[PDB]
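Sharing a structure here in structure tokens format.
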Amino acid sequence: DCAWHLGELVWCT
Amino acid sequence: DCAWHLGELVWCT
Amino acid sequence: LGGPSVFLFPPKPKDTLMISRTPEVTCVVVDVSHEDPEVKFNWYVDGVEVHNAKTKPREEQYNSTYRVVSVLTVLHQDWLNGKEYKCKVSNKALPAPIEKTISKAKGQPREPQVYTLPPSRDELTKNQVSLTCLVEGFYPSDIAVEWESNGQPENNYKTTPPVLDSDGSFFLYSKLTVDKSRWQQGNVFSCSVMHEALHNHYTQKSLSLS
Amino acid sequence: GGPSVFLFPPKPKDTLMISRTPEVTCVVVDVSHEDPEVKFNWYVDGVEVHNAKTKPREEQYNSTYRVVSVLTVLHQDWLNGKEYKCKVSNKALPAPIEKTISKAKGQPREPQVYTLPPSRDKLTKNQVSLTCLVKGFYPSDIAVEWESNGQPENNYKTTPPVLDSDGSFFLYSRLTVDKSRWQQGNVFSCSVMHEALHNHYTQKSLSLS
Ligand SMILES: *[C@@H]1O[C@H](CO[C@@H]2O[C@@H](C)[C@@H](O)[C@@H](O)[C@@H]2O)[C@@H](O[C@@H]2O[C@H](CO)[C@@H](O[C@@H]3O[C@H](CO[C@H]4O[C@H](CO)[C@@H](O)[C@H](O)[C@@H]4O[C@@H]4O[C@H](CO)[C@@H](O)[C@H](O)[C@H]4NC(C)=O)[C@@H](O)[C@H](O[C@H]4O[C@H](CO)[C@@H](O)[C@H](O)[C@@H]4O)[C@@H]3O)[C@H](O)[C@H]2NC(C)=O)[C@H](O)[C@H]1NC(C)=O
Ligand SMILES: *[C@@H]1O[C@H](CO[C@@H]2O[C@@H](C)[C@@H](O)[C@@H](O)[C@@H]2O)[C@@H](O[C@@H]2O[C@H](CO)[C@@H](O[C@@H]3O[C@H](CO[C@H]4O[C@H](CO)[C@@H](O)[C@H](O)[C@@H]4O[C@@H]4O[C@H](CO)[C@@H](O)[C@H](O)[C@H]4NC(C)=O)[C@@H](O)[C@H](O[C@H]4O[C@H](CO)[C@@H](O)[C@H](O)[C@@H]4O)[C@@H]3O)[C@H](O)[C@H]2NC(C)=O)[C@H](O)[C@H]1NC(C)=O
């Protein structure tokens, strides 16, 4: 899964 | 009136 | 050396706020040489020379210098009114005397708004809980924040330094950590705050399980 | 003496977002007009690296220059704890100055994020305070922000990290909102970025009932 912050990519596992 | 902190006098008005 | 250096310290906020305490201004002189250990202190309160300071015992620092200290007792009201305390240090190793000044931060004092916030529901599954005390809208930043329960001080807390708010005042948060069982027992914990702008320089806000 | 060296880490948000590029910065101050030539040697765990770039030279207006080398780091390399070393050489230095930076050592710890609503006494004013407690995290490198309905809420102040009695850190973020916004049932989220969180991110929300 991926984490997004205000439409910007944070990180994926 | 007076204000006390852990039995110690703080101040009076 | 390059001659002595002077550091001038204000009284402890709790000492200026409690009538049962004695506040003091401290003039510290470092890099005092063994060849010229003699230090002359001149003290001024709003330019008016005062003669009641006391010199603390001379201390050897073990780097071939001495630490010479003069302490001036201040009146609570004088410090809170904004009087400037000046320390003038004279020594043979200084080309001219060093003068340093201290006083309370200028600006209209503002009363702190004290709010106790209970632990979040998500934290009520942990061994310990966090009790928060939000202290906001105060001026100057000089404050004392403590915690008690059942008339006894609760010492397992950490207070954040004051943060400058967008309106020119300050805020901080104090966090008390307690075992969850102690919160579940219905024990009442209080947040005591000391500030010049509070009625009688004191306020206490409580919280318990609801 | 001669020049002075300051070596800076990447910005926490840059090491935590794959969409950002972190960098280590080696700042040289008090570089003289007579000897402006500065030699930079960079090391990542003692291994010399050759891809740093020198920033344009700046005159400081105190008769000195500010010479800067920037080294781009890999996100995982910084987060793994690699040491970045900057070796500065200049004619005015008796011997080269070597400075080091790396992430703070210690087992990283996951932050516990708790949003705390305003007090009953706070609800009789023009604006209310929404709190975000971030605790039990290690190292202190973190990014804390606020949003509402997909838009950033910029009227906040975050306390610096405080060292807790268990060796971890805590901080509080305070968002100030108009009382009516809160009373109307609007959702306010506290976003937190930290290496020890799943995908370096967590968001916690807060609303009235
Ligand atoms: C010889 O030895 C002295 C050191 O004493 C000890 O022994 C040596 C050998 C070592 O073991 C030391 O680690 C040890 O300290 C040196 O004296 C120090 O000089 C420096 C300046 O060169 C002083 O620094 C200044 O400190 C101010 C704050 O000082 C308070 O806090 C210190 C701890 O953080 C504490 O050590 C001090 O005692 C002092 O404590 C306060 O005292 C008052 C009155 O007693 C109390 O009311 C308060 O509660 C105390 N507060 C606390 C926190 O307890 C800074 O304000 C100041 O900074 C400002 O100025 C500088 C310079 O302009 C700026 O860079 C800076 O940004 C800022 O604007 C400054 O850092 C230091 O305090 C001295 N230490 C002592 C104990 O006096 C001699 O220098 C050394 N000589 C040589 C040649 O080596
Ligand atoms: C000539 O001029 C130089 C340039 O200064 C500017 O111009 C002069 C004329 C004046 O107008 C100045 O006011 C103006 O700033 C001077 O350089 C300065 O030298 C001193 C040392 O003597 C440096 O101090 C060190 O600063 C570190 C932190 O520095 C960051 O933050 C500063 C603001 O807070 C900022 O100005 C700096 O640029 C720097 O910024 C970071 O840069 C990186 C990379 O670019 C970024 O990624 C970060 O995001 C930036 N962060 C911020 C906050 O912006 C301190 O860490 C360091 O302290 C430590 O070491 C000292 C000494 O050991 C300890 O006392 C201390 O306790 C601590 O451990 C130190 O204070 C200063 O940064 C220099 N300024 C610049 C712009 O480089 C020269 O001094 C001057 N020469 C002479 C002879 O006059």
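The residues of chain D that appear here are 238-446 by Swiss-Prot count, in order.
Heads up, the Cβ atoms here are built off N, Cα and C, so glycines get one too.
Straight from Swiss-Prot, here's the annotation block:
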DOMAIN    D:240-339  domain 'Ig-like 3'
MUTAGEN   D:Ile255 to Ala  Impaired ability to activate the classical complement pathway
MUTAGEN   D:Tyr302 to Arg  Impaired ability to activate the classical complement pathway
MUTAGEN   D:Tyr302 to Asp or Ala  Enhanced ability to activate the classical complement pathway
MUTAGEN   D:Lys324 to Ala  Impaired ability to activate the classical complement pathway
MUTAGEN   D:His437 to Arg  Enhanced ability to activate the classical complement pathway
Looking at the mutagenesis positions listed here (D:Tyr302, D:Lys324, D:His437), whose Cα lies nearest to that of D:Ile255 (mutagenesis position)?
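Closest by Cα: D:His437.
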Hey, what's the Cβ neighbour count for D:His437 (mutagenesis position) at 10 Å?
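Other Cβ atoms within 10 Å of D:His437 (mutagenesis position): 24.
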Near the Cβ of D:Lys324 (mutagenesis position), how many other Cβ atoms are there if near means within 10 Å?
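The answer is 17.
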Could you tell me which three-state DSSP class D:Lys324 (mutagenesis position) falls into?
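Going by the DSSP assignment, D:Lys324 (mutagenesis position) falls within a strand, counted as strand.
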DSSP helix, strand and coil counts for the domain 'Ig-like 3' (D:240-339)?
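Split by secondary structure, the domain 'Ig-like 3' (D:240-339) comes out as 11 helix, 48 strand, 41 coil.
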May I ask you to pick out the mutagenesis positions among D:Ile255, D:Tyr302, D:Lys324, D:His437 with a CB closer than 8 angstroms to chain A's CB atoms, ordered by sequence, or 'none' if no residue qualifies?
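Filtering D:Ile255, D:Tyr302, D:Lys324, D:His437 for a Cβ under 8 Å from chain A leaves D:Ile255, D:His437.
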Could you give the Cα-Cα distance between D:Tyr302 (mutagenesis position) and D:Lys324 (mutagenesis position), in whole Å?
18
Is it possible to get the count of other C-beta atoms within 10 angstroms of the C-beta of D:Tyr302 (mutagenesis position)?
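D:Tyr302 (mutagenesis position) is surrounded by 18 other Cβ atoms within 10 Å.
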To the nearest whole angstrom, state the Cα distance for the pair D:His437 (mutagenesis position) and D:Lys324 (mutagenesis position).
32
